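Inspection log for the structure reproduced underneath, given as structure tokens.
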Amino acid sequence: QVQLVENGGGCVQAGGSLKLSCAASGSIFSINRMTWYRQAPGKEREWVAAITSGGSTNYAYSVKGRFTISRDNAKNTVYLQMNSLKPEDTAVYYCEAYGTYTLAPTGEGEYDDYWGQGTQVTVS
Amino acid sequence: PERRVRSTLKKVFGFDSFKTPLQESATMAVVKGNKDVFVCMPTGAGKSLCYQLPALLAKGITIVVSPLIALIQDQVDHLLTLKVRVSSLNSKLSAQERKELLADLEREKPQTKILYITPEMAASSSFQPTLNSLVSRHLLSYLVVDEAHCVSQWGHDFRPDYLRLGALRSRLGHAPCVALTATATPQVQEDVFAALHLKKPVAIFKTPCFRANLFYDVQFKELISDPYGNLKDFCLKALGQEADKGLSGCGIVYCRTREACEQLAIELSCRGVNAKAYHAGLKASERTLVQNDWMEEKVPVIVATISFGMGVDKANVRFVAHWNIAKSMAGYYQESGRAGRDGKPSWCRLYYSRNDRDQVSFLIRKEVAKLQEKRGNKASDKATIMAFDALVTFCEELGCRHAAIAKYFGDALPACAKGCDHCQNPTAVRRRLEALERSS
Ligand SMILES: [Zn+2]
């Protein structure tokens, strides 16, 4: 199994920026896609942004042109640069590693999806 | 508990233990049935068992989609000897037999335990009735897709038939699915998981490519003023690894052209190392002669096209040198891997010239565009190309050779310990690449 760990959450004055991160630890070969999600208290989960292997990006309209999703694939660590933060952006931001291929040198290996705990973003 | 596994393996199939530790794990995780499963082992690492055996130990029936009738027959015959009531519904089946089996499949306690079936058959609406009544009574313990690689267009043998199988798997929510092939790049694997709708986690049992005892390196023909002599020197270091026994064992040199084989075998002989040319151009007799000479180590070095190595089974092959780069990383792993079968340390080496690469790259684009004019367009034409590019990368890049091969095939970082030029001398391989720049 695989640890997804988010980091870089906080409170900011609206108009500010944050940079969220997602370290996937484990015997990871490749990940089909890593998707950033936000869930506000008692509100439906919202798809924010996605990056596939080969850096093919995909962003929600609510955020297009404020949010930028990067990947240090060497560190298997994806980022969300969040510029021009609005109070409506306040939520728990978490990644999903979709199509995550672990393998052992032995040939035993697991293809599964994996979900982070989250990090809180709050905008005054 | 695990004894019923060992017990049936022995009592039915008549082996005491499994062929490899991975076959055990694969078969054992098919037994539990709590996960869907992918098995990727070369032909004859015992993939059939990984489902044939659990099929018997399961409550209900085990249905096996195999793409060709040819493949089905081979197994039915063998399973029938094991006194297993295995049935096959296919194109080839007789009008009366077809209706007689259909009747069997409808009975409470059907005689069939293991049903082999064409993907053609599986989609055909004339069959769906039988399928439903079986799905209904939840009489499926296991669905098995053999030759899973036929679902992918990046596979060498895409069968559209196989695309419909994924929808069927979802209808069979009850049962775990087992998918098997020999051949799968990571792109073919994800294609296999996606298009079959397998339920995560998928446990994957994938025979890695990495072999401890093989030392891969690359030399750049363009940097070597005496190449024929460099090859000679190489062949002897490899054969000469028992000082007292003199020349211990044998090796192979692979060439593209039949010409180059004939020519090179001579250049090697004259320069010290007795060598004979092998290729389909020669008389059947002259070949069996050269094989036998090579086989009994009368002539320890054989210079050959991709003709040679097909079921050789010579253990002490101390070197495989590629004079010309190979048409695919697929081909290079197969060719080079005829080395060191006995597990005594061996050397695989690739003679790279840009001049070679250009010839081949040209010849693939011709043979490919020639294919597109005859049979029209295909997506496996790109795998064909990218398969060559992967091997050029292997030569033109700094970095562990075993890793490079592991990357391409989807194997985990391999335990290479000074087992390739790069890991042994990263700087000198940089020095040698920096140099190839200046040539051109
Ligand atoms: Zn290495």
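The numbering of chain B matches Swiss-Prot: 12-451, in order.
The backbone N, Cα and C atoms fix where each Cβ goes, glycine too.
The DSSP secondary structure for B:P53 (ATP binding site) is coil. Residues annotated as ATP binding site in Swiss-Prot, with a large-scale study or a structure entry given as evidence: B:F26, B:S28, B:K30, B:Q34, B:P53, B:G55, B:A56, B:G57, B:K58, B:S59.
Marked as Zn(2+) binding site by Swiss-Prot: B:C411, B:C427, B:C431, B:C434. Around the Cβ of B:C427 (Zn(2+) binding site), the number of neighbouring Cβ atoms within 10 Å comes to 21. A coil conformation is recorded for B:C427 (Zn(2+) binding site) in the three-state DSSP classification, outside any helix or strand.
For B:39-213, the entry in Swiss-Prot reads domain 'Helicase ATP-binding'.
Marked as domain 'Helicase C-terminal' by Swiss-Prot: B:241-403.
A strand conformation is recorded for B:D157 (mutagenesis position) in the three-state DSSP classification. Around B:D157 (mutagenesis position), a 10 Å sphere centred on its CB holds 23 further CB atoms from the protein chains shown. In Swiss-Prot, a published mutagenesis experiment is listed as B:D157 to A, annotated Abolishes helicase activity.
Around B:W165 (mutagenesis position), a 10 Å sphere centred on its CB holds 20 further CB atoms from the protein chains shown. Listed in Swiss-Prot is the mutagenesis experiment B:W165 to A, annotated as follows: Loss of helicase activity, reduced DNA-binding (in a residue 11-526 fragment).
In the three-state DSSP classification, B:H167 (mutagenesis position) falls within coil. If you take the C-beta of B:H167 (mutagenesis position) and look for same-chain residues 6 or more apart in sequence within under 8 angstroms, you find B:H160, B:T194, B:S391, B:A394. Experimental mutagenesis at this site is recorded by Swiss-Prot as B:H167 to A, annotated: Loss of helicase activity, reduced DNA-binding (in a residue 11-526 fragment).
When secondary structure is read from DSSP and collapsed to three states, B:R352 (mutagenesis position) falls in the coil class. A mutagenesis experiment is reported in Swiss-Prot for this position, B:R352 to G, and the note states: Loss of helicase activity (in a residue 11-526 fragment).
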Output: those binding-site residues from B:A56, B:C431, B:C434 whose CB lies less than 6 Å from an atom of ligand 1, in sequence order; none if no residue fits.
B:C431, B:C434
How many other Cβ atoms are found within 10 Å of the Cβ atom of B:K30 (ATP binding site), counting all protein chains shown?
15
Let me check the 10 A CB neighbour count of B:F26 (ATP binding site). How many other CB atoms are there?
13
Between B:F26 (ATP binding site) and B:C427 (Zn(2+) binding site), what is the CA-CA distance rounded to a whole number of Å?
33
So, in DSSP terms, is B:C411 (Zn(2+) binding site) helix, strand, or coil?
coil
Would you say which of the binding-site residues B:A56, B:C411, B:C431, B:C434 has the most Cβ atoms within 10 Å of its own Cβ?
B:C431
Fewest-neighbour residue among recorded positions, criterion Cβ within 10 Å, set B:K58, B:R352:
B:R352
